[PDB]
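One structure, as structure tokens, below. Some questions next.
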Amino acid sequence: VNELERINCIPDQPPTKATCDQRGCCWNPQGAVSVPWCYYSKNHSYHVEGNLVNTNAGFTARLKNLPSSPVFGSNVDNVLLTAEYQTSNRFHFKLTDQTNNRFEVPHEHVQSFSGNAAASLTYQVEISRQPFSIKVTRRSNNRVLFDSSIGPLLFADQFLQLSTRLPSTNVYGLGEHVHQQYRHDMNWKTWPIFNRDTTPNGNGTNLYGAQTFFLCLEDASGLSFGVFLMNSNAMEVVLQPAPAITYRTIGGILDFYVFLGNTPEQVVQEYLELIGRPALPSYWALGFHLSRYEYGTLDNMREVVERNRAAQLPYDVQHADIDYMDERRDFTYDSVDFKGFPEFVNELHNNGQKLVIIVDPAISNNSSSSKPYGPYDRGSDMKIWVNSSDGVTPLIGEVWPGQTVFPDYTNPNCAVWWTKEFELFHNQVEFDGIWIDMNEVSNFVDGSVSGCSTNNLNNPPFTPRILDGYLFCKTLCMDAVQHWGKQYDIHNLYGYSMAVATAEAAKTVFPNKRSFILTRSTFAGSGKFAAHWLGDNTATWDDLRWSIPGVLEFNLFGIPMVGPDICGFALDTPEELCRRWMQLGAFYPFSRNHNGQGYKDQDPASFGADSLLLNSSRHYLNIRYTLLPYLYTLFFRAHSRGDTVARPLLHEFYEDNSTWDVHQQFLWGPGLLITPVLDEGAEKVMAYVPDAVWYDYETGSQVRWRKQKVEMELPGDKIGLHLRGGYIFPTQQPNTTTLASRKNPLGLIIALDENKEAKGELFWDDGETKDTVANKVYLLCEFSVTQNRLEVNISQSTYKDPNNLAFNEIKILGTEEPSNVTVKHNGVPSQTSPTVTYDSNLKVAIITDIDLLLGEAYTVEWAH
Ligand SMILES: *[C@@H]1O[C@H](CO)[C@@H](O[C@@H]2O[C@H](CO)[C@@H](O)[C@H](O)[C@H]2NC(C)=O)[C@H](O)[C@H]1NC(C)=O
Ligand SMILES: OC[C@@H]1[C@@H](O)[C@H](O)C[S@@+]1C[C@@H](O)[C@@H](O)[C@H](O)[C@H](O)[C@@H](O)CO
Ligand SMILES: *[C@@H]1O[C@H](CO)[C@@H](O)[C@H](O)[C@H]1NC(C)=O
Ligand SMILES: *[C@@H]1O[C@H](CO)[C@@H](O)[C@H](O)[C@H]1NC(C)=O
């Protein structure tokens with residue numbers, strides 16, 4: 001009835017009463033824009049047949065199809081509901097064809113459940129039988145979280161749909177898209193999901209990855225929940241103002257998880273506990289990365305490397321794009337334009353830097369007796385290509401080198417082939433990390449060099465609103481064949497399988513190291529293997545603004561090392577845009593300036609040795625590097641516990657509804673507030689100051705604002721950076737590389753809260769060994785301040801850095817003058833009495849001539 005609650009029965013064409021009648025739906029052409037004229041009745045779909053059956057894990061139910069017209073075809077007579085109370089905070093239910101096995105995602109991390117129902121549930125499940133619906137409610141307040149009763153269950157071979165009411169309009173997630181805002185537009189929006197090489201622009205299309213997870217903040221108490229659909233077929237998600245969300249997919253099964261938490265962070269941690277927590281990055285990967293498509297020659301690349309080094313830019317990583325290769329073919333380098341490549345790699349390494357190489361999936365099939373191409377010959381020997389529908393002939397498409405075949409990374413034999421290719425190539429060019437691109441998989445022809453046969457896979461009864469309207473557009477035929485199944489079912493898993501296989505190759509090429517993998521295409525869980533960048537953006541102010549929601553969303557998806565191409569991939573970048581983008585970009589979890597072919601240089605040093613852009617870039621990159629121990633400890637918590645790294649204001653300040661749609665500012669973890677200027681010509685920014693004590697990072701002075709909108713003054717050389725009272729931030733004196741910075745003196749910034757208290761922590765390991773956390777080879781220490789006292793305590797202590805690191809400076813914000821400062825080491829008074837400098841105007845104390853060894857317990861005490 002209520003028009004906001006109508007579930008659209010004609011998603012496929014403009015609505016007509018004739019089609020409405022044919023489908024047995026309800027007709028009412030009255031309503032506002034976007035309200036469906038034709039909608040499902042209150043008894044379309046399925047009913048429960050007989051009784052539910054208790055099982056050890058939860059229960060099952062048989063659903064029987066309520067007689068109806070077959071809109072998009074073969075509609076399943078008998079559906080089985082299997083429900084599992086997997087944990088106190090996670091519910092799993094799956095709807096399958098009772099009579100036939102159907103494709104299920106072969107996820108690498110998620111395991112089948114074998115236990116008994118969890119005790120102490122935070123939720124209750126309710127089942128209605130006529131018609132079928134399922135509801136998940138929060139036990140403590142009976143808030144209805146998931147409720148499918150707004151709409152039917154639809155379950156045909158190539159058309160599956162289920163809807164849920166939502167308890168609020170605070171909805172975040174879904175991908176990969178450019179949403180433009182972070183809090184969802186619930187006003188009749190459809191988001192298609194199907195991995196596609198397309199521009200992240202203002203048109204709201206399907207982009208490179210597939211992420212079905214969303215989080216909902218139920219109210220200001222912080223209680224939140226999330227939902228994940230384990231399905232890799234083309235789909236779309238429909239948001240409406242009831243509020244409700246509908247999932248509509250074209251194959252597979254409806255395999256759902258519902259997660260509850262007391263805060264938005266706890267929901268993310270529950271999601272990541274299920275699909276896999278992100279890999280811990282190499283510490284060097286947290287530094288600044290520089291890149292462009294078509295330096296053209298090694299000489300031109302060297303020029304760029306050298307002018308940025310000459311400028312003393314913090315600068316850890318150089319990427320090499322397809323111009324390094326011999327005619328854009330993997331596992332080669334151009335012996336003329338890139339003559340001396342191995343010597344250049346030595347220079348990079350000698351200067352404490354890292355090389356990341358681009359590698360594409362598609363392999364040139366141009367190889368002869370006369371002119372052999374090794375990777376193709378060896379791949380063909382092992383028979384690891386994606387085949388055409390005939391099941392035996394490798395599919396031919398077209399990418400950078402010309403005609404190509406495509407590896408089937410779902411075949412574990414393919415990982416063996418891939419690893420060997422990397423071993424051979426690493427012997428020639430000693431790269432340190434790998435950038436996997438075009439892995440949607442991207443094809444320059446639609447389907448294959450012979451197009452695609454018309455059939456129900458290439459041309460399904462219902463096509464979600466993907467870019468160009470055909471599944472095989474700029475990708476492979478839907479009836480192509482791989483180890484895990486047909487492309488129709490596993491298309492969205494290509495980039496995921498490739499990331500898995502590339503991590504496997506790293507085990508051999510980089511024994512016991514993390515290395516670094518940057519991936520374009522992703523599926524749920526890709527973060528366990530890889531970082532992500534947000535794709536081929538454009539040098540516009542809109543693109544700068546749109547990057548923040550994309551970063552925040554990928555942190556929800558457990559891919560916290562994420563960022564756009566700073567300054568913009570496509571087009572020449574205006575100096576002002578690039579300056580603002582470098583200021584902000586210094587605080588993306590993944591910080592990379594990358595540029596498209598032919599455009600004017602946009603590396604920082606290219607703007608002039610004395611320029612405002614270079615000076616500002618260097619300044620804020622130096623702050624980023626100073627705070628790297630804090631950022632690294634955030635990545636430790638994402639890896640070990642599932643926390644976000646780049647974090648929405650509302651995850652910390654959910655009590656305050658002014659934060660619920662803030663997406664022009666974000667946090668690093670709980671304590672650092674980042675406020676960019678995001679408008680052309682502006683020297684200020686309208687910003688929200690949450691309900692906490694804040695201190696300006698640069699001056700240390702407490703801001704006079706709290707829980708209110710403000711116009712923050714930020715001239716051309718500034719970005720807003722504020723530290724939260726109650727938090728202690730570990731720092732380390734910066735250098736132009738992390739190789740070197742990791743050997744420098746440490747520091748602490750203690751930002752006092754109103755009670756003159758604060759707490760913080762520091763994770764420290766070797767920065768590069770894989771699984772130091774799982775194998776327990778690390779240091780974790782805690783800092784806590786009360787009146788008159790700092791305690792440094794050690795909770796895990798199985799790694800001691802051989803560089804004799806020590807805290808040599810402590811800066812205290814929001815303090816009255818400390819006097820008689822005293823340092824004790826395990827109770828014993830130690831090392832003279834430190835030097836204390838005090839600014840009574842700003843209420844800042846700095847303690848120096850101190851040496852608190854990393855890994856040792858101390859008490860530091862003072863009077864007022
Ligand atoms: C793609 O086609 C090839 C043949 O071109 C298939 O290769 C088979 O691989 C298996 C196991 O590795 C061998 O035992 C067979 O002898 C191979 N067949 C032939 C004709 O050589 C390959 O299995 C196909 N891939 C997929 C996913 O179907
Ligand atoms: O390795 C070279 C480039 C690397 O620098 C980028 O980071 C990724 S890739 C450029 C590629 O994404 C782009 O050519 C699209 O395929 C088309 O625009 C397509 O979308 C048109 O249909
Ligand atoms: C933009 O999206 C709309 C659907 O919302 C579509 O009809 C149109 O073709 C798209 N165009 C491009 C170039 O993305
Ligand atoms: C910074 O790095 C260089 C090596 O590039 C090293 O020679 C120097 O001593 C380091 N300095 C610091 C910040 O102490």
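The first residue you see is number 1, and the count goes up from there.
Per deposition record, X-ray crystallography, 1.9 Å.
Cβ atoms are placed via backbone N, Cα and C, with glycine included.
Got these off Swiss-Prot a minute ago, pasting:
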{"type": "ACT_SITE", "residues": "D437", "note": "active site, nucleophile"}
{"type": "ACT_SITE", "residues": "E440", "note": "active site"}
{"type": "BINDING", "residues": "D197, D321, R520, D536, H594", "note": "acarbose binding site"}
{"type": "MUTAGEN", "residues": "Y293 to W (Swiss-Prot position 385)", "note": "Decreases alpha-1,4-glucosidase activity toward maltose"}
{"type": "MUTAGEN", "residues": "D437 to A (Swiss-Prot position 529)", "note": "Loss of alpha-1,4-glucosidase activity toward maltose"}
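Describe the structural context of these features.
In sequence order, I358, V359, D360, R520 constitute the residues six or more apart from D437 (mutagenesis position) in its chain with CB-CB distances below 8 Å.
Packing around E440 (active site) is summarised by its Cβ count: 26 other Cβ atoms lie within 10 angstroms of its Cβ, all protein chains included.
The Cβ neighbour count for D197 (acarbose binding site), using a 10 Å radius and every protein chain shown, is 22.
Residues near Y293 (mutagenesis position) in space but far in sequence (CB under 8 A, at least 6 apart, same chain), listed by position: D321, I322, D323, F569, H594, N595, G596, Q597.
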Test of understanding: give the count of other CB atoms lying within 10 angstroms of the CB of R520 (acarbose binding site).
26
State the Cα to Cα distance, in Å, between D536 (acarbose binding site) and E440 (active site), rounded to an integer.
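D536 (acarbose binding site) to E440 (active site), Cα-Cα distance: 14 Å.
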